[PDB]
Amino acid sequence: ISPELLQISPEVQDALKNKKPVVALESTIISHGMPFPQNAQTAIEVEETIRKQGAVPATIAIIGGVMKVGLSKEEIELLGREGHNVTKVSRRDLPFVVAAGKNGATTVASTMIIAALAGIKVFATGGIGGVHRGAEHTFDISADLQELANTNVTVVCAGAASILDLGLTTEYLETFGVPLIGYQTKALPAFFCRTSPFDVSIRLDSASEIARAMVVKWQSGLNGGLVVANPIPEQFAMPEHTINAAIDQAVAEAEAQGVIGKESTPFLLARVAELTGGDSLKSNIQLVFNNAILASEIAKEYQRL
Amino acid sequence: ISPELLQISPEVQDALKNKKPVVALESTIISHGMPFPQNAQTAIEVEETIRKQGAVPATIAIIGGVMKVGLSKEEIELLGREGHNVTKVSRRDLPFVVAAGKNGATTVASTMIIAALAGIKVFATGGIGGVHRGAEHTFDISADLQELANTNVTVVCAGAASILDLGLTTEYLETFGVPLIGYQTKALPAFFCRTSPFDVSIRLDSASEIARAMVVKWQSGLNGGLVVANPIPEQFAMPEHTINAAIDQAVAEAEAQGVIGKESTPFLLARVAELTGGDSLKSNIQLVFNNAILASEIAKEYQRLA
Amino acid sequence: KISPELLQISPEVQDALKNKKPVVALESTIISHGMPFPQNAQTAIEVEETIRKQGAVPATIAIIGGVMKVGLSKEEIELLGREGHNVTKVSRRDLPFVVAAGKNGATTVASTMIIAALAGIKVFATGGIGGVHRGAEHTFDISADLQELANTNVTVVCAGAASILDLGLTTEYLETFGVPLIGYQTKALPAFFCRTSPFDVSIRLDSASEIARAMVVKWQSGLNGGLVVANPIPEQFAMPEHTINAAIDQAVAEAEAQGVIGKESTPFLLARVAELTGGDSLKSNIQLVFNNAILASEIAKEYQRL
Ligand SMILES: O=c1[nH]cc([C@@H]2O[C@H](COP(=O)(O)O)[C@@H](O)[C@H]2O)c(=O)[nH]1
Ligand SMILES: O=c1[nH]cc([C@@H]2O[C@H](COP(=O)(O)O)[C@@H](O)[C@H]2O)c(=O)[nH]1
Ligand SMILES: O=c1[nH]cc([C@@H]2O[C@H](COP(=O)(O)O)[C@@H](O)[C@H]2O)c(=O)[nH]1
Ligand SMILES: [Mn+2]
Ligand SMILES: [Mn+2]
Ligand SMILES: [Mn+2]
C-alpha cells in the first residue's frame, strides 16, 4: 500500500485507471536469465512489442528498495548491466531487498506478487520455474509453483526447458489446482522445443477462451494463477539432439560443480547458451517475444470482459 | 456469486434457510467411479438414504456450465449414462467446464469447493483421493489433499482403497494440518477392508464429538477440512487376500500400461471390479450408503450446535 | 473475536499487548515431550525469567482444560512438566480435539504459532523447529511446522534444528514455501547442538533491528507467512561434533529399526540422544533455549518500536 513500498509508473497508472490492457514482465530474466547486452535489448524490445500489440507493458523490479511497476529504459539497462550483481528475488527474498533499500530482479514468483498488488492479471515471461531434475531426492522445487498455486495472475511462458523435470512439474501443478493451458497445443511445450513427452491440462485455441476462463475462475473464488504454455515458433526452435545434449551436459556440470539453490537456473541457462554458441539464447529471445504477443491478446480480451 | 455460475436447488435452498441438516454428494463417483447402470442407481439410492435419516441430500455437479447444488433425477441419470464422456472435474479443471457451458462430474476437491460456496459443511463420498503408490518418485498426489488442507468441509469416506499409498497419505494429511478422524476405529479403514497397517490421527466414537470438533476448529480460525474415515459394514467387508491381490495386479497393470494422471483412479477401480467379478463394486456401493448415514448424523449434530 | 471458552489471554499479557510492551511467546511441547522432568519445568520457568530480565513479557502457550491459554501460571507449567507424555502433543491437526474435549495439551511450534497469531504476538522463542525428516524423500515425514511457517505471521527464533532432521531438504522446503531463513550473524545454518552446518541460510542479518524492519515490510506488503531466525548456540555450550553426530545417527538408526514413526519420532530421538550423551545434549538444549529467548526479546522490542 505505502508509496514508500510500492510505486507504479505514470504510464501504467494511466492504463490502469483508464482500463487499457496491461501486460507485466519480470526482471530476473534480465539480470539472471540472459547476458548483457542481449538482456536489456530484449527487455526493451519486448516492451515495444507489447505496445505495438495495443497493450501497455509493465516491467517489474525492485529499484532502490521500492517495488516498481513499470521501469525506465535506464533502470532496465541497469539491471541488465549489473547482471548477477543484482539480487535475485523470490518470495523469501523480497522483504529484505525492500527493507534494505536495494535493487533486485524479481522472479516469476515475486513478479506475480507485485503485479497482483498492482491489479495486473496478465504476465508474460520466457519460462517458469518448476520441479528440478532429481527433485524427488533433492526437494529442489521452484517457489514459482507455490505462487501459481495461490496468486491470481496468468503467466504466459514457453513451458520450461528440460533443465526441469517437466513430468513432475505437471503433476505438481495438478496437485495444487493450477490450470496448465496449452495454446493451440495438447503437448506441453519444452521451451527450446515445441513439444515434449508430456501433455497440458487443457488445450485452448484462442485468447478469448483463456480470458473467459480467468473470469470464471476468479469469480468463483478459486484463487491462484494460470499457466499458459505457448510453443516457440517453429522457425526458432532448437534442433532436438543439440539442445538436449547441451542441457544434459549443463545439468551434469552443475551437479559436479555443486551448483545448488537459486544459483541453479542462471548457471544452467548460461552454460547451455555457451554450449550452443548462443543459439539457445536467440531461441529464448524469440519465445519471449511470441509470449508477449499472446499475452497482449489475452490481456485485451480480459479487459473487454 | 452469479446465478449463472451457481444454482442451488429449491429443496436445498429451503433446507439451508430452515436450518435443516444437509449432506453434499459428489459426481465423479457417478461418471468415473462406477459403471452404468449401478452408478446412477447408487447416486439416487444414496440421496434416498440421506432423506430417510432425516437430512437433505445435495448432489453436486456442473450442468451446462452451471455449478449445481442439488440435482434432478434426470441429471443424475445423464451423468450415469454419459459416464466417461462427461469431464472429470478437479480444481484445475473447474473454470473451463463452467466457461465452456459443459457438463462435468466433480471430484471430492471440486465438490468441497462448491459445497463451501453454498454453506454446506458435511459431504459424504466413497473414498477420497490421496497419495498414489510410487508418488515418492512420480509426484502423483490428489488435489483432494490440498482441498482438504484449505477448504472448510468434513468429508465422510471409508478411508481410501489400497490402490493408493495410505501410509504416505497419512503423513501428508499431518503435514497439511488435516484431521483424520476414525469413526469408532483407530486403524485407518482401507475402503474394501475395515482396517489397515496405518492409524487415523484421532478416534472418535460419536457424530456429536465430530460436530463439536468441527465447530471448535472453524471458530478457532483453523481453516481446512476434516476427513472422517468410516469402516465398511462387516457384512460387506472383503477378505484381505482376494481384494489385495486384485488391487496389486491392477496397480501393476496400470504401471505397465502407462496409465497416468486423472485416468488412473477410474482405471484402477474398473479393473479391480473386473478382477473381483463385480464384488468390489458391490462393496463400494455399500460403504457409500454407510457413509451417507454417518454423514447425515454428523450434519444433524453440527446443525444442532450451529 | 474468539470465544473465551476457546482462548484466554492472561491479564499480564493482555496488559502488555494493550500497552505496546514487547511480548515473546513460548511453546509447551518442548516441556512435555522435549525434555525430562524436572529439567523441562525448571527450564520453562527460567526462560520466562530470562525474557523478563531483557525487559519483555513472556507468554507461554498451552491448552489447559480445553482452553488455548496465552500466558500460563507457574502451576500450569509444573503440571505440563510433571505429566510429560501423559499430556497430548498438539500440532495443527490435533488442536481442535484437545480444545473440544476439554483436555490439557502441549503445543508444538505449529500450534504455538497459531495461538500466538490469534493473540497478536509476532515473536516466538523456542529451541528448535520441526522440519523435513531423514528419509522424508521416501516416507513423506515432514513437520506441520513448515506449513505453519509458510502461512502464519510469526517470527520463530531457534537454534535451527538438530541433525535428527534432514537440514538440506528443510532449506529447500522453506525456499519453495517462501519462508525466510535468517541466520543471525551467520551465513551457515546452525545445527542446534552445532554452531555451523554445511548449509547456508537464505539471508544473514546481524541485528534484531534489521530483523524487525524486515518483518514490518514483509507483512505490510501482504506476504503472509512466518520467518525462521536461526541463532547459533553459544560456543561454550556447543556439543563436540563427532560425539553428537554419532549419538544422533545411532538414535535415528534405532528409531527406524523399532518402527518409531509419526508424532512419536522427535520425542524418542531427543530422549535417546540425551541418554547416549549422558545428558550433555539436554544441557546444550537448555542453554540454546535461553540464548534464543534473549535474541527473541530484542527482536520483540525492536518490532514494537517500529
Ligand atoms: O528460462 C528461464 N527460466 C526461469 C528464469 C527465472 O528463474 C526463476 C526461477 O528461479 P528459482 O526457481 O530458483 O526461484 C523464474 O521465475 C524466472 O525469473 C529465467 O530467467 N529463464
Ligand atoms: O473410490 C473412489 N475414490 C475416488 C474416486 C474419485 O476420484 C477422485 C480423485 O481423483 P484424482 O486424484 O485423480 O483427482 C475423488 O475425489 C473421487 O471423486 C472415486 O470415484 N472412487
Ligand atoms: O529440539 C526440539 N525440536 C522440536 C521439538 C518439538 O517437536 C515439534 C515438531 O514435532 P512434529 O514435527 O512431529 O510435529 C516442534 O514444533 C517442537 O514442539 C522439541 O521439543 N525439541
Ligand atoms: Mn530451487
Ligand atoms: Mn493424480
Ligand atoms: Mn512427522
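Going by Swiss-Prot, the residues shown for chain B are 6-311, listed in order.
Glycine too: its Cβ is placed from the backbone N, Cα and C atoms.
According to DSSP, B:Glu31 (mutagenesis position) sits in a coil region rather than a helix or strand. On its own chain, B:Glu31 (mutagenesis position) has B:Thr64, B:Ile65, B:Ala110, B:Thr111, B:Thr112, B:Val113, B:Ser115, B:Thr116, B:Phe128, B:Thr130 as residues at least 6 apart in sequence with a Cβ closer than 8 Å to its own Cβ. The mutagenesis experiment B:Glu31 to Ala is recorded by Swiss-Prot, whose note states: 7500-fold decrease in reaction rate while little change in substrate affinity.
As annotated by Swiss-Prot, active site, proton donor applies to B:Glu31.
Here Swiss-Prot notes a mutagenesis experiment, B:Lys93 to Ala, with the remark: 17-fold decrease in reaction rate while modest decrease in substrate affinity. Within the same chain, the residues at least 6 positions away from B:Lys93 (mutagenesis position) whose Cβ sits under 8 Å from its Cβ are B:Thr33, B:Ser36, B:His37, B:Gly109, B:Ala110, B:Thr112, B:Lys267, B:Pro271, listed in sequence order.
For B:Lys93, B:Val113, B:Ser147, B:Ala148, B:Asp149, the entry in Swiss-Prot reads substrate binding site. Other C-beta atoms found within 10 angstroms of the C-beta of B:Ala148 (substrate binding site) number 23, with every protein chain shown included. In the three-state DSSP scheme, B:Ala148 (substrate binding site) falls into the helix class.
For B:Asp145 (Mn(2+) binding site), the number of other Cβ atoms no farther than 10 Å from its own Cβ, over all displayed protein chains, is 21. Feature annotation from Swiss-Prot assigns Mn(2+) binding site to B:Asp145; the stated evidence is experimental evidence.
The annotation that Swiss-Prot gives for the mutagenesis experiment B:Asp149 to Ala reads: Loss of activity. Sequence-distant contacts of B:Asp149 (mutagenesis position), defined by Cβ-Cβ distance under 8 angstroms and a gap of at least six in the same chain, are B:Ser95, B:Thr112, B:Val113, B:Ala114, B:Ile133, B:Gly134, B:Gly135.
Taking Cβ-Cβ distances under 8 Å and a sequence gap of 6 or more within the same chain, the neighbours of B:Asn289 (mutagenesis position) are B:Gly38, B:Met39, B:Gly131, B:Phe196, B:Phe197, B:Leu274. Record note (Swiss-Prot) on the mutagenesis of B:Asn289 to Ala: 17-fold decrease in reaction rate while modest decrease in substrate affinity.
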*asked:* For the recorded positions B:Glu31, B:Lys93, B:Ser147, B:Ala148, B:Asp149, B:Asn289, return the ones with C-beta distance to chain A below 8 angstroms, or 'none'.
replied: B:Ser147, B:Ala148
_Filtering B:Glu31, B:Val113, B:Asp145, B:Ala148, B:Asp149, B:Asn289 (recorded positions) by proximity to ligand 5: which pass a Cβ cutoff of under 6 Å to any of its atoms?_
B:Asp145
_Those residues of the chain, 6+ apart, with a Cβ under 8 Å from that of B:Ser147 (substrate binding site)_ = B:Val113, B:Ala114, B:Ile133, B:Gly134, B:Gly135, B:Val136, B:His137
_Other CB atoms, at most 10 A from the CB of B:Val113 (substrate binding site)_ = 29
*For the substrate site made of B:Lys93, B:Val113, B:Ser147, B:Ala148, B:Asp149, how many Å separate the two farthest Cα atoms?*
13
